[PDB]
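S.K.: Take this structure, written in structure tokens, and hold onto it; I'll ask about it next.
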Amino acid sequence: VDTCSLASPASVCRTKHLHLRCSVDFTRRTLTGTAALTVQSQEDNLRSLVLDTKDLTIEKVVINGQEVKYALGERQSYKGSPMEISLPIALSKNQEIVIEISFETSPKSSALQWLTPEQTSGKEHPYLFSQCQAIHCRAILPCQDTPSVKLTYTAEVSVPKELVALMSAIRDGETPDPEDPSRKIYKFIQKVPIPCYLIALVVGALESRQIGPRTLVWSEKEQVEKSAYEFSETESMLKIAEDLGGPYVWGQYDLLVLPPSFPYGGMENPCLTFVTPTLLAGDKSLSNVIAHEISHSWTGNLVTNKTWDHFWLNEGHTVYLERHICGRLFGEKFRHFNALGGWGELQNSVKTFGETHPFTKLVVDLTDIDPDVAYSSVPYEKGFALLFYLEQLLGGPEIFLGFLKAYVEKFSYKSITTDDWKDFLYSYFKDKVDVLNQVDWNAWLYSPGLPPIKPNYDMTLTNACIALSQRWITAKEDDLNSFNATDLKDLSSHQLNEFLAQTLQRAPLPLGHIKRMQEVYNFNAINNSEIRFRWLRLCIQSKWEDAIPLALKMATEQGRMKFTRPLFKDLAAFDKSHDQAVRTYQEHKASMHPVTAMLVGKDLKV
Ligand SMILES: Nc1nc(-c2ccc(O)cc2)cs1
Ligand SMILES: Nc1nc(-c2ccc(O)cc2)cs1
Ligand SMILES: [Yb+3]
Ligand SMILES: [Zn+2]
């Protein structure tokens, strides 16, 4: 069972389809309307069912044109409140009914961020976006909020007429709202069954530009041009992904560039990937995030984790595919560079969590744990590490990609656990079971800390990063004069980032070293978000007071948790900025994304 859902499990009943009809009210910061769920009984004599909700106001439940009895249970913290519905007529196995629930969301829905005009690029219109993963869909509409159930959907969304709605679905037309000529209805259809965490909505002053045969970029007008350039590799990435994963089944692959407060680098919403504007480096250097979101169209969206305990299936295989796309575009040495970078990231996470911490396990027990609190790079990189280790063990990339494609084919449109994956692994590689039995499965899947084996990594592109990092770490005062801008001349932006990543691992450095770095490399001028992030962390942890306003600024002017959370932690750990960190958080709290607010608050112990 899914310990994160309070709804009837899939073994009792299954939602087949959602029809959503709602209106977006910016003045009230509410979504209001009806969720019509087509539900199929999996049991004989079914007389009631339970749905997940969180901070939803229920007006009525209608079945067969009549109002029916329902009750809301006690709130169970982050899980929300179970909604039990008494069915008018007992259902047979496989019998389907339609249950139409009239509801309204709370302004504090953890699924939604409502932005005032002053929080947008254009400063004229408000903006709304959703983020349902893992378990926030219940904060938008009543549903079986579990990835074990996959449904198709249709929607009509009424918005002020000067604004545009988009969803994780194929755009199916727009018309004036016949109930209100100040409004427009946008229509949507998602014909491929999906888990409900992939339901998504944005409403705002959006413009679009075409960047490939099946891709429009959407954003506020101010970001469209930069976005179209930054993500121009999208179609070639899709073509490579199709070669590795099989047919792209989703029709459209559009991109939405969100305002700065979007909490993740991206979110793989079907037909409409959501991305952070911190990707806009000016040189396409952060495009691996697009590769990653594209790869989710197979691993995650087609083959889905059955519960959140098995989230590594989603993330590990997606990083694996992502690195193959990047490897095809830029070479195998680059795939290895990124892979080795990912091992370093895993080192950080384990060091930070503690090597006995339950959240360093590949498969976790999320019973009574808020998945938002458990989220980290561990399922990404430990997942990737396992697959890359298996790749090397089992005969190399070409062979392991054969498994990958077969795995996607096998489990498409289904939800699976680590058991299912392991069973199919053993089935596909039955001719190599002897090899497979040398894998320490208990350690890999269920033990905390670093993996029992480190894969083999090509070092070619990483050597120069390590060389320069070590020069700085081993430098004494009388050596600082030897550094100059020519040191970076043969480094790509990826290599500069990794140089900073390597050096940050040994932080603090002496304040004199860090001042010299700025003097010769002018890292303060770099706008690449990844590089700037690591540089500012390096400065704060090395106790450079001058970096305080820059770190505070980066932490608050964007909201990607990858950056914001460690920036606030570093600022709180520096005695000179500690009070500033806490105060700044308290001042920005109200206008932050609700999940980010909560997590930063936890991090700051406030
Ligand atoms: N065997 C060795 N691995 C490394 C290494 C480990 C992690 C990184 O991110 C980068 C390099 C240095 S020497
Ligand atoms: N392998 C691991 N997966 C997780 C995890 C699982 C589900 C989430 O929503 C967030 C994090 C933590 S450690
Ligand atoms: Yb010396
Ligand atoms: Zn992902």
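We number chain A the way Swiss-Prot does; in order, the residues shown are 5-610.
Even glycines carry a Cβ here, placed using N, Cα and C.
The active site, proton acceptor annotation in Swiss-Prot covers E297. According to Swiss-Prot, the active site, proton donor annotation covers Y384, on the basis of experimental evidence. Look at Swiss-Prot and you will find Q135, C136, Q137, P267, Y268, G269, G270, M271, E272, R564, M565, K566 tagged as peptide binding site. Look at Swiss-Prot and you will find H296, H300, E319 tagged as Zn(2+) binding site. In Swiss-Prot, a mutagenesis experiment is listed as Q137 to L, annotated with the note Aminopeptidase activity strongly impaired, but keeps LTA4 activity. While the structure shown retains the original residue, Swiss-Prot records the mutagenesis experiment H140 to Q with this note: Aminopeptidase activity almost absent, but keeps LTA4 activity. Listed in Swiss-Prot as a mutagenesis experiment, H300 to L is described as follows: Complete loss of LTA4 hydrolase and peptidase enzyme activities. Listed in Swiss-Prot is the mutagenesis experiment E319 to A, annotated as follows: Complete loss of LTA4 hydrolase and peptidase enzyme activities. Where Swiss-Prot documents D376 to E as a mutagenesis experiment, the accompanying text is: Strongly reduced aminopeptidase activity. Abolishes epoxide hydrolase activity. Among the mutagenesis experiments that Swiss-Prot reports, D376 to A is described with the note: Strongly reduced hydrolysis of peptides starting with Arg. Small effect on hydrolysis of peptides starting with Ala. Abolishes epoxide hydrolase activity.
Give me the structural setting of these features: burial, nearby parts and distances.
M.R.: In this view, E297 (active site, proton acceptor) is surrounded by 26 other Cβ atoms within 10 Å of its Cβ, with every protein chain counted.
For the recorded site, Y384 (active site, proton donor), the DSSP three-state label reads helix.
Other Cβ atoms within 10 Å of the Cβ of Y268 (peptide binding site) number 22 in total over all chains. DSSP classifies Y268 (peptide binding site) as coil under the three-state reduction.
Around the Cβ of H296 (Zn(2+) binding site), the same chain contributes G269, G270, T322, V323, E326, each under 8 angstroms and 6 or more positions distant in sequence. DSSP assigns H296 (Zn(2+) binding site) to a helix in the three-state reduction.
Within the same chain, residues at least 6 positions away in sequence whose Cβ sits under 8 Å from that of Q137 (mutagenesis position) are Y201, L202, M271.
Secondary structure from DSSP puts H140 (mutagenesis position) in coil.
Close to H300 (mutagenesis position) in the fold, though at least 6 residues off in sequence, lie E272, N318, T322, each with a CB less than 8 Å from its CB.
Note: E319 (mutagenesis position) has non-local neighbours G304, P383, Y384, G387, i.e. same-chain residues 6+ apart with C-beta under 8 A of its own C-beta.
The Cβ neighbour count for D376 (mutagenesis position), using a 10 Å radius over every protein chain in view, is 20.
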S.K.: Using the Cβ center of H296, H300, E319 as the Zn(2+) site position, which other residues in that chain lie within 8 Å, going by their Cβ?
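M.R.: My list of surrounding residues reads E272, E297, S299, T303, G304, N318, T322, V323, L325, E326, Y384.
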S.K.: In sequence order, which residues at least six apart in the same chain have a CB under 8 Å from the CB of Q135 (peptide binding site)?
M.R.: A115, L116, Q117, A204, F266, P267, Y268, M271, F278, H597, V599
S.K.: Provide the three-state secondary structure of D376 (mutagenesis position) computed with DSSP.
M.R.: helix
S.K.: Pairwise over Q135, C136, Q137, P267, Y268, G269, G270, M271, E272, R564, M565, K566, annotated as binding peptide, what's the top Cα to Cα distance to the nearest Å?
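M.R.: Answer in Å: the longest Cα-Cα distance is 18.
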S.K.: Enter the number of other CB atoms within 10 angstroms of the CB of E272 (peptide binding site).
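M.R.: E272 (peptide binding site): 24 neighbouring Cβ atoms within 10 Å.
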S.K.: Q135, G270, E319: which of these recorded positions put a Cβ within less than 6 Å of any ligand 4 atom?
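M.R.: Passing the 6 Å Cβ check against ligand 4: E319.
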